[PDB]
Amino acid sequence: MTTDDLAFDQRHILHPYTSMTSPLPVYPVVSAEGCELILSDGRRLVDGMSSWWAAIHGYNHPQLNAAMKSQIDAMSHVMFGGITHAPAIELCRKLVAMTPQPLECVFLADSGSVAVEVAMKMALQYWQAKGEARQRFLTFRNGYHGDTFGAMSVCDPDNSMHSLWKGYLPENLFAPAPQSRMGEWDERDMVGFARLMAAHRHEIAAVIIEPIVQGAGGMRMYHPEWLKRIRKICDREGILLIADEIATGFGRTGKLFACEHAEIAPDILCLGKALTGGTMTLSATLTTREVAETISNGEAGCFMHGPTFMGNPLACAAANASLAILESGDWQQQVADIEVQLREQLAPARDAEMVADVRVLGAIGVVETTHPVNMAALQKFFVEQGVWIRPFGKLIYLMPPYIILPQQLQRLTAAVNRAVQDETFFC
Amino acid sequence: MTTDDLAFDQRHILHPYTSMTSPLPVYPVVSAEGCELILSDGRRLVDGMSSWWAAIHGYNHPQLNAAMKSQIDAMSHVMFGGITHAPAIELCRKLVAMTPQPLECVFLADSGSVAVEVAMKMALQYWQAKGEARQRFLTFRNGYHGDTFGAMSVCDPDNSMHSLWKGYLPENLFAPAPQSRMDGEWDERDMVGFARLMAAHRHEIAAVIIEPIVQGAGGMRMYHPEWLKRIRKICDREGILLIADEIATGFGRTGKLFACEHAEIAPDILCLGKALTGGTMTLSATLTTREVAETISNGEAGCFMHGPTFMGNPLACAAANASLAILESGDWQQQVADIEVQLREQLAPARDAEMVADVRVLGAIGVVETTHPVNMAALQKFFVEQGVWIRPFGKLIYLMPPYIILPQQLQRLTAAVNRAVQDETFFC
Ligand SMILES: Cc1ncc(COP(=O)(O)O)c(CNC2C=CC(CC[C@H](N)C(=O)O)C=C2)c1O
Ligand SMILES: Cc1ncc(COP(=O)(O)O)c(CNC2C=CC(CC[C@H](N)C(=O)O)C=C2)c1O
Ligand code: NA
Ligand code: NA
């Protein structure tokens, strides 16, 4: 990649949530292997982010590559209307088997935001079919579910800046962010949620939350009793529960799915990211036959959704390989060992002036700071330490591949500890 | 593939816009090559659908395959936040160069619906940043732009059953479907409805959004290019942004590289997908002008607020680059022109069948519209029995084949269509 290439990127290529006028530095990556990203000039970086949490098996994984190349040899893609294929069937068999028993119907889609849109549409169509006037969603503050208009409508109105779309987005119900930590349970915490449930129980189509961990909305880790109470409340009121596990699914929090921490099953489950081992985009939204059949028996005769590339053979094959790796079960001790090391190596950050909080769960390690990070300056510092860490807001956090070596994880935590010693990289 | 596999699929796997309680049969596909799909039982079918518009180079294309395998060797994926890579840069260079001069800023995304959502958010943020009170979209009836919630808000309310979401979906403005045909003459009267809505709401409209020339899902309609010339001029006069959704028409399908070329106009925002990757896997792109891209970033947000996990996916970009490289040979132009002539010639006799309401053709799109709806299970079986994959929808029996299709293969497709409509058997 020439300098002109980089110039073109800066002036012509929009990057995720960043200015086209005040771009901060980008780093040119040529390849990746194991837990390392390789830059154009040869610099090798230990990946602390798993490419936004998806690459749980690292990069250039033999199993993943083999499955992908083999599916390309058969067919990378064929349409899913009136046709089915082995990769979709094998993938759906695994998804049904690995999730709670009631979740036995699968709607594959292209991305996390779309999987959330699908779950939302499922709930609305469900009630439309039952002839129940229910169109509200009840969610938590600090929640984040994606970037498309439906998903945006259930994101924290303050973090996702709902003022920008005030008038276009439907108005949903936002209970207080869960206060009890993953910590002791305080009954005082339920008051806000209960309040909204009592006043709006007749019109709520579904409750939607990220289980245990609220990711992009603040890397918050809350008490599982919340999920227990919400499942019970939904059960009593006849409301659907949507669990967004696009970030928490496939082992990240120490359990296969975060709902397991509370031993609850949602009515609708959204999955993505690590689904494909972070090789390419794919999502899945699972629900019950009660939901799936009711919808088909309604006025529309079917669930009204179906994107062009639905069921893409290549992506399904990658996902099959990713799930196959998890089948060994090795992730359980890998994540447990990571958790221990994170909790050990991040503890010193609690002596640093710039730190507000340190919290760890499975392969998620968070250092919350008192002031906003300088994302450009901190990223450069990290690159200089030979690590890839992408902080944002007041969070310097790690979500590494499950296969990361102790010495690699150590470089990440050391860099973090060093970074927070200095106002240098803040405001 | 076993029959148990088919049972699992029927009972546990949702398919696009189809019932779970009253299933229709699906056909198991094990592989595909050239312009053929290969069923699990060994039957080979000539593909008449291009897997919904996208597989313009067919299947198991050596150039696409090699490009995908090579990218896997480097990295199938890496995040795009604070990172860039060669496949993304090359693709964006190509996209900027092949589209109208003003369109030079590229937002890569995952799917067509997301690309439309991005276009719509761009329009909203553009006006929110100039301090103007514009949150409505003006679109045409019989339009389809995706099935995520924002996209649904600009789809035809009847065709997409907006009654199901009545009260949840924002109410946009719907001008009548364009009446003048690509085949025929322009009629000034066509404009009254659109002109009327514009005059009454010119002040609240953030953008006009349409599919140029061909409205796909909403009826496979083919309208007169004068429509786009007018819409461009009107948008220009009123200071309104024009969004062209070319997710279906892009990359040669209508006989021109982009359907906007039939009118020689450029939109402010252009959405692409489908054939972008040669139908190998999902990827989309929304391009806009410097004026739009810079204005948004200077707004309160400080940036365009969107960024999906797999944005810029190296693997998909590599496939898209290979697909575009194939189109650089220019061979598609004659290929599509020849397909067009053959479709016109061989579907023409369908116009004398009693079951046929209309026959219309543009580039590598051939449509036989019928008077009654098709019997899906029955007609699908007939087609497969003829050794062809044609998937009709409602009153439309259509062909959109890969550009590489051989005349003999194309002839089997048209023969089958003509045979399907000769009597009332496969209808209702
Ligand atoms: C829990 C959850 N649900 C849905 C989605 C949307 O999935 P997509 O595939 O459509 O993106 C996500 C997406 N996860 C994200 C993770 C990180 C960021 C950005 C963090 C920070 N602001 C930064 O700039 O780096 C955004 C989305 C999800 O987690
Ligand atoms: C013009 C246009 N714009 C947007 C989209 C959305 O792209 P996705 O990748 O998100 O799907 C598309 C393509 N989407 C569809 C087009 C038509 C249908 C209906 C098919 C019909 N039911 C049938 O069986 O034949 C569905 C999605 C597009 O063309
Ligand atoms: Na299950
Ligand atoms: Na251009």
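Numbers here mean position along the shown chain, with the first residue as 1.
This entry, so its header tells us, was determined using X-ray crystallography, 1.8 Å.
Yeah, the Cβs are placed from backbone N, Cα and C, and that goes for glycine too.
Summarising the annotation, Swiss-Prot assigns substrate binding site to B:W52, B:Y144, B:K274, B:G307, B:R391. Reduced to three states, the DSSP call for B:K274 (substrate binding site) is helix. There are 28 other CB atoms within 10 A of the CB of B:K274 (substrate binding site), with all protein chains counted.
Residues or ranges marked as pyridoxal 5'-phosphate binding site in Swiss-Prot (evidence: experimental evidence): B:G112, B:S113, B:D245, B:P308, B:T309. The number of other CB atoms found within 10 A of the CB of B:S113 (pyridoxal 5'-phosphate binding site), across every protein chain shown, is 31.
Here Swiss-Prot notes a mutagenesis experiment, B:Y17 to F, with the remark: Severely reduces the aminotransferase activity. Non-local contacts of B:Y17 (mutagenesis position) by the CB criterion (under 8 A, 6+ apart in sequence, same chain) are absent.
What Swiss-Prot notes for the published mutagenesis of B:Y144 to F is this: Severely reduces the aminotransferase activity. Mapped onto three states, the DSSP output places B:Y144 (mutagenesis position) in coil.
Its own atom aside, the Cβ of B:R253 (mutagenesis position) has 29 Cβ atoms within 10 angstroms in the protein chains shown. Per Swiss-Prot, mutagenesis B:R253 to Q is noted as: Increases aminotransferase activity toward SAM.
The 10 Å shell around the Cβ of B:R391 (mutagenesis position) contains 19 further Cβ atoms across the protein chains shown. Among the mutagenesis experiments that Swiss-Prot reports, B:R391 to A is described with the note: Reduces aminotransferase activity.
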10 Å Cα neighbourhood of B:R391 (mutagenesis position): matching recorded positions from B:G112, B:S113, B:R253: none
Please report the Cα separation of B:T309 (pyridoxal 5'-phosphate binding site) and B:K274 (substrate binding site) in Å, rounded to an integer. 20
Residue among recorded positions B:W52, B:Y144, B:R253, B:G307 with Cα closest to the Cα of B:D245 (pyridoxal 5'-phosphate binding site): B:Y144
Candidates near ligand 1 among the recorded positions B:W52, B:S113, B:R253, B:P308, B:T309, B:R391, judged by a Cβ under 6 angstroms: B:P308, B:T309
Cβ under 8 Å from chain A, restricted to the recorded positions B:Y17, B:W52, B:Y144, B:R253, B:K274, B:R391, picks out B:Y17, B:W52, B:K274, B:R391
Please list, in sequence order, those recorded positions from B:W52, B:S113, B:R253, B:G307, B:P308 with the Cβ less than 6 Å from ligand 2. B:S113
Name, in the order they occur in the sequence, the residues of the same chain whose CB lies under 8 A from the CB of B:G112 (pyridoxal 5'-phosphate binding site) and which sit 6 or more residues away. B:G146, B:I247, B:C271, B:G273, B:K274, B:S284
When DSSP states are folded down to helix, strand and coil, where does B:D245 (pyridoxal 5'-phosphate binding site) land? strand
Rounded to an integer, what is the Cα-Cα distance in Å between B:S113 (pyridoxal 5'-phosphate binding site) and B:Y144 (mutagenesis position)? 10
